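Asks: Please read through the structure below; I'll follow up with questions.
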Amino acid sequence: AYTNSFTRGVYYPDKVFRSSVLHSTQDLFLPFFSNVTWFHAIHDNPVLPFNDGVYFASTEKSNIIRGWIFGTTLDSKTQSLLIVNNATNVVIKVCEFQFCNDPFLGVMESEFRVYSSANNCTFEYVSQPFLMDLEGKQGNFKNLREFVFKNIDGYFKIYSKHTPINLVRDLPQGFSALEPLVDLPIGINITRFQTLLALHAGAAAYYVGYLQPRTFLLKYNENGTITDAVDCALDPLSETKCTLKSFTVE
Amino acid sequence: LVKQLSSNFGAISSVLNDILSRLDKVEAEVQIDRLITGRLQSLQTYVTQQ
Amino acid sequence: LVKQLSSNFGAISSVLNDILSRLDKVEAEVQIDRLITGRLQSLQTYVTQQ
Amino acid sequence: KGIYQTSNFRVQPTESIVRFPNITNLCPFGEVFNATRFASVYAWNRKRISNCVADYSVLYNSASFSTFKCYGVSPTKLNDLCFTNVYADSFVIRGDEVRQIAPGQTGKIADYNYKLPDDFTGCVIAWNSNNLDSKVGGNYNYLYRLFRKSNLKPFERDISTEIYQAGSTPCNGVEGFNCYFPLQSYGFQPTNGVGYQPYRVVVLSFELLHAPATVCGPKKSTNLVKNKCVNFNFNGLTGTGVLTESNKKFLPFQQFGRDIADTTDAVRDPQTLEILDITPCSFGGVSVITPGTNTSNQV
Amino acid sequence: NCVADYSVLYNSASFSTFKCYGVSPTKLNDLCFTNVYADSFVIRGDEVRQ
Ligand SMILES: *[C@@H]1O[C@H](CO)[C@@H](O)[C@H](O)[C@H]1NC(C)=O
Ligand SMILES: *[C@@H]1O[C@H](CO)[C@@H](O)[C@H](O)[C@H]1NC(C)=O
Ligand SMILES: *[C@@H]1O[C@H](CO)[C@@H](O)[C@H](O)[C@H]1NC(C)=O
Ligand SMILES: *[C@@H]1O[C@H](CO)[C@@H](O)[C@H](O)[C@H]1NC(C)=O
Ligand SMILES: *[C@@H]1O[C@H](CO)[C@@H](O)[C@H](O)[C@H]1NC(C)=O
Ligand SMILES: *[C@@H]1O[C@H](CO)[C@@H](O)[C@H](O)[C@H]1NC(C)=O
Ligand SMILES: *[C@@H]1O[C@H](CO)[C@@H](O)[C@H](O)[C@H]1NC(C)=O
Ligand SMILES: *[C@@H]1O[C@H](CO)[C@@H](O)[C@H](O)[C@H]1NC(C)=O
């Protein structure tokens, strides 16, 4: 179905420290109170368009969502970025992958069915080892993990934030800014993407939003953390706030 | 103030659309900058007099 | 007035030291002239309003 | 008789502070410029250069390059400047097309196989390869794309081999009218003309600071002195001021702080990850209080 | 009294020089004129710059 995006999709536009200042920046952000599509993985992983950047978020309890596929035709005819989280090592590859009829990371794990061929590859990266959830579990979710994926002039920029939550039905109300983590120079024309769910079915949910060029007024507190924000095109009051560069209007 | 829109200020043409429709970006940005400087100066003069 | 120090005025960067530390003299003098014109105009506007 | 404001006292620095990452490695430029085989321009290679000490004076002063053109930066400052990453886009082009590898330029190559950003910062390096890549009976290993549906955005690598439909007729791999292949090649021969000889071109894309730097020029660091007016250089960003201790909790990804005017407020030292506030050294106007010179010259 | 196409002449890899004033070579497909005159003659190579 769909839900109302409640104060989400804001990331640090750059890596410069500021504090006790409201700084105005124009970049690709998720508009406030926009509609975001609600997907279920009980009793799916369809392909969505990739366009102007994508906001992705998920709530987890058993690490069902483990990866992403990005590209144009996704059929070994063009280059396609592949990100896989296999509970130990994060694997990033940029190959002309031949994908399976139903890509998934099924369960412990003994199936790796997301692709079948990898030829004419131009990039590979692997992070450090670790351990992750691999058992099918139930209950209220504990960690909401928000991501931003955008491609500007060949650089695929990934931002993310992990936070504890205690809420299953919808997005928690509150405010949280997304820090940058990864910047991959790939140069691939990406028009569609798909997520990867771990199937035993699952019981988790994820959210897909889309970014638009909007101007935001970001409030940095004394600790240099963004604590509030104004979506300058949300409504006339936000426009007024942008004009006066203040959150209080006389 | 309105009459000032007719001035070239060193540009090939006073009409902004006529610059944009015939030259590509690199040099056109220079020709546009010439008009922006002149027209911005015209507004500042108007506001000061007001 | 202080906010105006953040403007490029057509230069590659608003930070004067960042221009001087990466480009040699000949073209850098041009980039600096762009900032001088813009910042000098900003001061004149401030003084007139005062 | 009166008080006049005549000058400005400004404390001058006493010593310089030069700070760079403590890396003891040289950048592998020899394995890229002196390579056994270059990639084709339709499938140009992009090698990442990082975590090393570079020296751009050797490449610039060497009398072997056919062209050495830099945007955003000047060739003699590269020894001082340092970067988060450097990318080397390596491919072979035809000589008369060297002019097309540039921001703001258009043509069949600039638009179909290698497009640069119009704000590109970096250097275009080229030299002829008539005695290495060209062969007798011609070199047919260099393919470029002649036909594309759209024009390339900057730094897209269109490796596709899909057959061009020059009309409404579907081709599905046929080579006839209204059905041509996008891939074409050059026959480079030692007897061909200057403009038709192969050239090896490497474009060096430089990312100014926004993150911890890993590729810095050949400059030794010095010790850091606090609470004194100094002329500092932190990863190539220079200025004058007093460096003091701070309580600003930078996030692991933040390297520099800024004021309203975009001047540097604080820096994180690249060798020891602590935050230093930069307060410009004390200054102020100087006024002279004097009786008129018809009475006394004491002030 | 005709429809011109300046992309063929510009993209063709046969001309020694192609230098335009007032207009940019990629905009000529959009632009139109009351008349065009072709001044045709042979010169010596080093004099092309003249
Ligand atoms: C989102 O879309 C659904 C159906 O398209 C609609 O029922 C819902 O009210 C929308 N929400 C918002 C906030 O527009
Ligand atoms: C997951 O797949 C990656 C892909 O190379 C592999 O390196 C890793 O060992 C796999 N993890 C397993 C099987 O637990
Ligand atoms: C990859 O490169 C080889 C180079 O010989 C080429 O033959 C092949 O068609 C390309 N594409 C794929 C999918 O292998
Ligand atoms: C800033 O950080 C300090 C760290 O001790 C904390 O005590 C303070 O509360 C923070 N600021 C705010 C507004 O919470
Ligand atoms: C890092 O910098 C410090 C500065 O004194 C130096 O002692 C240390 O050896 C450097 N690290 C390496 C690996 O050289
Ligand atoms: C390439 O090789 C030549 C001679 O073999 C050498 O003089 C030159 O310095 C080399 N280039 C680099 C970048 O090492
Ligand atoms: C990217 O691929 C899409 C096909 O989905 C195509 O329409 C678009 O033109 C491509 N981008 C470029 C720059 O060619
Ligand atoms: C200033 O100088 C003039 C000329 O020397 C002298 O006549 C006048 O008295 C002086 N003023 C005072 C206050 O002494």
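Chain B residue numbers are taken from Swiss-Prot; in order, the displayed residues are 962-1011.
According to its header, this structure was worked out by electron microscopy, 3.0 Å.
Cβ coordinates come from backbone N, Cα and C, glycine included.
As annotated in Swiss-Prot:
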- B:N969 to K: In strain: Omicron/BA.1, Omicron/BA.2, Omicron/BA.2.12.1, Omicron/BA.2.75, Omicron/BA.4, Omicron/BA.5, Omicron/BQ.1.1, Omicron/XBB.1.5, Omicron/EG.5.1 (VARIANT)
- B:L981 to F: In strain: Omicron/BA.1 (VARIANT)
- B:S982 to A: In strain: Alpha/B.1.1.7 (VARIANT)
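Walk me through the surroundings of each of these features.
Replies: Of all Cβ atoms in the shown protein chains, 13 besides its own fall within 10 Å of the Cβ of B:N969 (variant position).
Every protein chain shown contributes to the tally, and the Cβ of B:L981 (variant position) ends up with 14 other Cβ atoms within 10 Å.
Cβ contacts within 10 Å of B:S982 (variant position), excluding its own Cβ and spanning all protein chains shown: 14.
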Asks: Between B:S982 (variant position) and B:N969 (variant position), find the distance joining the two CA atoms and give it rounded to the nearest Å.
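Replies: Here the two Cα atoms are 16 Å apart.
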Asks: Please state whether DSSP places B:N969 (variant position) in a helix, a strand or coil.
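Replies: Reduced to three states, the DSSP call for B:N969 (variant position) is coil.
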Asks: Could you state the CA-to-CA distance between B:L981 (variant position) and B:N969 (variant position) to the nearest Å?
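Replies: Per the Cα atoms, B:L981 (variant position) and B:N969 (variant position) stand 14 Å apart.
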Asks: Do any of the variant positions B:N969, B:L981, B:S982 touch ligand 3, in the sense that the CB is under 6 Å from one of its atoms?
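Replies: What lies within reach of ligand 3, judged by Cβ under 6 Å, is none of the variant positions.
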Asks: Out of B:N969, B:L981, B:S982, which variant positions come under 8 Å of chain E, measuring Cβ to Cβ?
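Replies: Filtering B:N969, B:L981, B:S982 for a Cβ under 8 Å from chain E leaves B:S982.
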